[PDB]
Amino acid sequence: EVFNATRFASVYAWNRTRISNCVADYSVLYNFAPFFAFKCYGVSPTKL
Amino acid sequence: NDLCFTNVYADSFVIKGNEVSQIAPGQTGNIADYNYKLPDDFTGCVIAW
Ligand SMILES: *[C@@H]1O[C@H](CO)[C@@H](O[C@@H]2O[C@H](CO)[C@@H](O)[C@H](O)[C@@H]2O)[C@H](O)[C@H]1NC(C)=O
Ligand SMILES: *[C@@H]1O[C@H](CO)[C@@H](O)[C@H](O)[C@H]1NC(C)=O
């Protein structure tokens, strides 16, 4: 529900959503976007 | 050309433009994790044209 939206807000008003009380399996995050840059700093996708 | 290599391995594979950026020592993606993963201590280079 965060990746397939239609009106990702502009950078001047960056909409923020809170993710909690669920189980995260980022394979859906992987397959829902043709990734161009997954530059992470404090964490890594292989074990996310 | 100032180097003496014991053995040279020459793998070739045709692949997309962004997966050219994907292939690197220790990367991730649909290809870097399920098709061709390079070693983290990779002593060698890749060529793309
Ligand atoms: C940021 O984007 C979220 C997308 O999941 C919005 O959440 C939705 O908000 C609508 C109301 O606008 C709810 O009806 C819906 O159930 C869901 O919670 C979120 O509102 C949005 N935030 C801002 C500030 O635009
Ligand atoms: C939800 O994701 C699907 C798959 O990408 C997409 O076709 C659909 O338009 C998305 N929903 C909305 C409301 O955009």
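Numbering starts at 1 and runs along the chain as it is shown here.
Looking at the header, which is where the method is noted, we find electron microscopy, 3.3 Å.
Including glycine, each Cβ sits where the backbone N, Cα and C put it.
In the shown protein chains, 7 other C-beta atoms lie within 10 A of the C-beta of A:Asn4 (mutagenesis position). Experimental mutagenesis at this site is recorded by Swiss-Prot as A:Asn4 to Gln (Swiss-Prot position 343), annotated: Reduced viral infectivity.
Here Swiss-Prot describes A:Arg7 to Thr (Swiss-Prot position 346) as a natural variant; the accompanying note says: In strain: Omicron/BQ.1.1, Omicron/XBB.1.5, Omicron/EG.5.1. Residue environment of A:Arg7 (variant position) contains 6 other Cβ atoms, counted within 10 Å of its Cβ in all protein chains.
Following the DSSP three-state reduction, the secondary structure of A:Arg7 (variant position) is coil. According to Swiss-Prot, the natural variant A:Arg7 to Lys (Swiss-Prot position 346) carries this note: In strain: Mu/B.1.621.
Within its own chain, A:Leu29 (variant position) has A:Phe3 as residues 6 or more apart in sequence whose C-beta sits under 8 angstroms from its own. Annotation note: A:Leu29 (variant position) sits in a helical segment as assigned by DSSP. According to Swiss-Prot, the natural variant A:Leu29 to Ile (Swiss-Prot position 368) carries the following note: In strain: Omicron/XBB.1.5, Omicron/EG.5.1.
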